[PDB]
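Notes follow once the structure below has been shown.
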2 protein chains.
Amino acid sequence: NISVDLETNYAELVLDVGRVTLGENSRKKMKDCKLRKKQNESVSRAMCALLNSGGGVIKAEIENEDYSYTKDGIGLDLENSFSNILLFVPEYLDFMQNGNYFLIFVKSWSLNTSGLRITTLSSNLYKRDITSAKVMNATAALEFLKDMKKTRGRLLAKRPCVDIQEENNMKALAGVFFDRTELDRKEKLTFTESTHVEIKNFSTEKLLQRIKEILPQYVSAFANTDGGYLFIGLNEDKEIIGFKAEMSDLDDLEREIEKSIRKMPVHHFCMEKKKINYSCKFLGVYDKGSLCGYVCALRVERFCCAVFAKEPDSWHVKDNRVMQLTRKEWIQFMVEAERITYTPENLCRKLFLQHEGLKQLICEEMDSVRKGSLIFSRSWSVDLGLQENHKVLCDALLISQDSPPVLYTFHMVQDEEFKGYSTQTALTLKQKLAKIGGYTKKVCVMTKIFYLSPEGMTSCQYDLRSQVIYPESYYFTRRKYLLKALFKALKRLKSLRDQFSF
Amino acid sequence: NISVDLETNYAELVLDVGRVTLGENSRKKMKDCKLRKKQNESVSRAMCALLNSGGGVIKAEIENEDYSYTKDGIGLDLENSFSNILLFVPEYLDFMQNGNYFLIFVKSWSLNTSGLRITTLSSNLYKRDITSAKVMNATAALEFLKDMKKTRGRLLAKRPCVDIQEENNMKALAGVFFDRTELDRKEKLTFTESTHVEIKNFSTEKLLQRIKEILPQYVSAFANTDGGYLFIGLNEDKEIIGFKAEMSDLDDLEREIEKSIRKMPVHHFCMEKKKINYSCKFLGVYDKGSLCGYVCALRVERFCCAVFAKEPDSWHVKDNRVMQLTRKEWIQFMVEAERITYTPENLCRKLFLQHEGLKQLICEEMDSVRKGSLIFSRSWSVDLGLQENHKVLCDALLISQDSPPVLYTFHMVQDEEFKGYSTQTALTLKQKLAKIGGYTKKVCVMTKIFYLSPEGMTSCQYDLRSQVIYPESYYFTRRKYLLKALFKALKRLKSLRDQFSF
Ligand SMILES: [Zn+2]
Ligand SMILES: [Zn+2]
């Protein structure tokens, strides 16, 4: 339910997430928790997509009435989600209440010391923290995947006769318990939970519902750490209780378990692809010579490669659509490493000689600039990898320290509008600077469109800066770093010919 | 209250943490929460010290009686602490209940994709997560410190006249509120908490106690992110309440705030050292023409470098003492990057010719080894940087795939014991292999001591393997990786002359 806004005046990706309730008191008092979680999920997905797609704006309609950002705030859950996604929120996020809408300006994710290339809401990779199954964070998932990639995946020793207790004792006891044909009710186990043992108690009515939900994460955790045994039908005090069911119910539960396990995504770094080796068994529980219920014992063998509970929760924007990254793409991102100067001189001279009014217009525009660089091109759209527009005479990019980059479009057609072309070119330039260029600061690109009359009259048809508003951080840019990022982006785009004079 | 155990037979650092209650039920039912937290802190400090000092063993006396590791477990809080310290607990930790003691075998911390060189319980660096002050994790602290080190530390722009609301509005409103000479009781604020605003309500009796405790972390968070304003004396609904106090109480509170702020550690990456720029003000609250109480407003300016709430909580073992890393050392670690083969041939030939029984003893010992490498030295203690023992004839290190490394000490003195020398040499060798060598797997070093009689009689005085027990993971080692780590350690120790023949 996230759509790219094509009617916006901003020269960047604007994602509309629909009506969102804002304010700490307003969000904490929302009666419908499902709606609040859905709004949080939509905002988080939009933020992740913008982080992975070169930055942009999240536009949310303010659902609650009489909302003031200064007086109310944002909301604890949204802030917690932002903190989970981003280590330093002020470095990436800006908030602005514009009329009835809330704008979250999101900077592109930049490679840092952590080594992460993309942002993930949840890697859906689980591990065993001695007794608990926890979803690997970005750093843990990165380390796990790189270690498995490097190694293409992943008897007894004589010891002194000393009476010791280890996790191997619990694993052996659980294995012996697994092979028991029948069980006795109200008997205590000789083992407890460990890296290879998990014990859960579920009601009969909720068992089928929870098998589709919690079993995948425990199976992923076991297959990722060392394998293990999951026992369902034992209470907190390790007493055998079980759940009452019929043979048909047992068959249906076994089928559901098989479907849930086979649905789990699996990525292999080895040459020999393998399935998840699991064994499901049902042990009858006998009380006073009568069958009380059944205990479900699931043995999950150690897996050679990554096992996912669900597809990794990473998003991006492609073809003006918010798409979740496929497992292969996510794995590839995780494991695979990465005065005024008028240039070029020849093109500037040709443009100034062919069109006399263009030079006067450039001088008038640049009289207000303290120091900067102006780069001319026949079509800046082509240099960014987009389609050429033959009606545009030329494009000019201005990089100055006191102002954000400005793209100057010039056209000879009086009755045609070039707002969309210039906006798309500026959006692509910003994305290339952020991702390919390597610029690590907040950057926005403004546009100015001019009509060059044959008699030399110049008029400013469109001025982007006077129609859109940004946080102040976007209005101050580092000229040297901008030039370096532009040089790197042009070099990587195979469109660097004479933009920088050496 | 953590001491290095010098009476242990293990050839590694054994840290005794005293009596520790173990078991999930036992620990969750502990009446004294202070004692439980103290035990958890001691175990965590010992684990961090062992991780930073080349690995070792944590020995804890089992306080509770009738404790079985297989039946009871470890404890939720201890497991959570271990998970916080280590991304993958099974990769580093092994647990063993030996008699009345509990042994935690800890592998040395190895450099990984995260870039961390040491482990920290808490960096004590705080940041602002929009409304909350949170302690930077290891990755966040690493990124923050490296960014500040790289840059040697760390007007208005014209915008369209659009009615918008940002965090700057809240900051300006808080600044205006800061300069007010007097306040009126039961009036609502025009701003709320943000990246630059924190609002807390404290009782009069607990105000002095909490100033020494919670003020440093908020001051650190403000000085680390963007500065801000802290307001004490306002309830949840942003109504001005204040706290009743006298002028002497105000002076004492101001002195306590000054002492607390000046006590905070500060590290500077810039040339010009600066103090924490803060301003403390007390605003009277007037109700019906009478003074009700006072509101404390603290303005913390943005700081140029790192501000610590406390010294970073990182530990190591030096001179057989568990010492907390100093701030300078912690900063330096964070920000600054890093058949049977008989060698050497000449020394082996000389030893075999001088002592005939030595060759026979070596052959008898190596007849049981499938494949490995034996390296002889005049004194392996010298090659590891320790003091030479002239009574020891020679030392031999055996590296095999089926067995852990074994150090063979040979002596001609019948009435003297060399257990301590061999144990210290093995401990130093293990530490050098783990840290300097770069070995990333669990490794233990056994020792065997032999007496070479002048007539050629050989006797095994001490055999370490038969007297100590390790988890099975320590009994299987990678021979090629062990040789590579040994080569790297010898090269970095300037003691590599002819150990490996090329
Ligand atoms: Zn595989
Ligand atoms: Zn400084």
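Residue numbering for chain A follows Swiss-Prot, covering 2-155, 162-345, 387-550 in order.
The backbone N, Cα and C atoms fix where each Cβ goes, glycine too.
Among the mutagenesis experiments that Swiss-Prot reports, A:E200 to A is described with the note: Decreased ribosomal RNA ribonuclease activity. The secondary structure of A:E200 (mutagenesis position), as reduced to three states from DSSP, is coil rather than helix or strand.
The secondary structure of A:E205 (mutagenesis position), as reduced to three states from DSSP, is extended strand. The Cβ of A:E205 (mutagenesis position) has 22 other Cβ atoms within 10 Å, all protein chains considered. As a published mutagenesis entry, A:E205 to A appears in Swiss-Prot alongside the note: Decreased ribosomal RNA ribonuclease activity.
Taken residue by residue with DSSP, A:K213 (mutagenesis position) is part of a helix. The mutagenesis experiment A:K213 to R is recorded by Swiss-Prot, whose note states: Loss of function in the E2-induced apoptotic signaling pathway.
Classification of A:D233 (mutagenesis position) by DSSP places it in coil, neither helical nor stranded. Taking Cβ-Cβ distances under 8 Å and a sequence separation of 6 or more, the neighbours of A:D233 (mutagenesis position) in its chain are A:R129, A:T202, A:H203, A:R309. One mutagenesis experiment named in Swiss-Prot is A:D233 to Q, and its note says Loss of interaction with SERPINB2.
Taking a C-beta cut-off of under 8 Å and a sequence gap of six or more, A:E200 (mutagenesis position) has these contacts in its own chain: A:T132, A:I206.
Listed mutagenesis positions A:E200, A:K213, A:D233 compared with chain B at a CB cut-off under 8 A give A:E200, A:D233 as the close ones.
A:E205 (mutagenesis position) sits 18 Å from A:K213 (mutagenesis position), counting Cα to Cα. A break of 6 residues separates A:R155 from A:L162 in the model, and their Cα atoms lie 17 Å apart.
Not a single one of the mutagenesis positions among A:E200, A:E205, A:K213, A:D233 has a C-beta coming within less than 6 Å of an atom of ligand 2. Neighbour count (other Cβ atoms within 10 Å of the Cβ, all protein chains): 11 for A:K213 (mutagenesis position).
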